[PDB]
Amino acid sequence: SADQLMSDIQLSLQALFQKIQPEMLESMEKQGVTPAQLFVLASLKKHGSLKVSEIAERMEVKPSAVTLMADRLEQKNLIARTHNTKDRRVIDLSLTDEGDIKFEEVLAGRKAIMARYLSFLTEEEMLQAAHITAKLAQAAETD
Amino acid sequence: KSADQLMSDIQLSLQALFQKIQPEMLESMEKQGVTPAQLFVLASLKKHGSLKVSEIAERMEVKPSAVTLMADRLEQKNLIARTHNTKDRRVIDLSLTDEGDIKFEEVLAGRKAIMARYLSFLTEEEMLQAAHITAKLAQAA
């Protein structure tokens, strides 16, 4: 009965979120980074280098919004700006050593929080959860 | 894959899912003309009929002064009514208008459709596994 099943899940997800979101936010605030800054750091760990216009695009915000995130990060010495080799006028971002370390400290913090919940799963359920979340995340990236 | 790597892949899938689902739910609400704080006012009135500002404030764990601003704007939108309390007429009761009731159901339907879509990617078997897993994670901690 799909509708009861959706109500069960919604209630489950809503309780997990209210419980996990504050913990994530509090851990971030202590490491000094916001969700948007974390998003930039993660995009740069994955892609190595990105144009300011590329990050703006993925985040669906104005180039100027990213430039302010970049200012905050550069001031904390977590990223560097360089001129693009194809067009000197366009700005590339990349991680510094210190930014790589900061992205890793934040992520490990997030992992440790999640794993307190996930550790109540049996091995069968862990494997199921790996597969379902990966499949949902794949289908969602394709839009 | 080890147990700690699995928990690592799960985290990264959840993170990618959440960063798509959060903005979509927000967007759906912004389009409806209702903030998350306002929705909670509408939800409480739907569930209980009429409440004083203080009672709503207590349920939301925010200051009465905040709920008073929320009520003023909701009244302006014609989503709630403000009336005199029977016991003390200087105290205000809040209740839904039919427009507010409709708005509230529209917001709930918008959220349910966003989640029916993410889950339509799963088989029924997987749906049932996801329900059991989420239910147990919720009851554990």
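Using Swiss-Prot numbers, chain A covers 3-145, in order.
Cβ coordinates are placed from backbone N, Cα and C, and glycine is handled just like the others.
Under the heading domain 'HTH marR-type', Swiss-Prot lists A:4-140. Here Swiss-Prot describes A:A67 to T as a published mutagenesis experiment; the accompanying note says: Significantly reduces binding affinity to DNA, resulting in derepression of mdtRP transcription. Under its mutagenesis entries, Swiss-Prot includes A:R83 to K with the note: Significantly reduces binding affinity to DNA, resulting in derepression of mdtRP transcription.
All protein chains included, A:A67 (mutagenesis position) registers 15 other Cβ atoms within 10 Å of its own Cβ. The two recorded residues, A:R83 (mutagenesis position) and A:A67 (mutagenesis position), show a Cα separation of 15 Å. The local packing around A:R83 (mutagenesis position), expressed as other Cβ atoms within 10 Å of its Cβ over all shown chains, amounts to 14. Counting residues of the domain 'HTH marR-type' (A:4-140) by DSSP class, helix then strand then coil, yields 102 helix, 13 strand, 22 coil.
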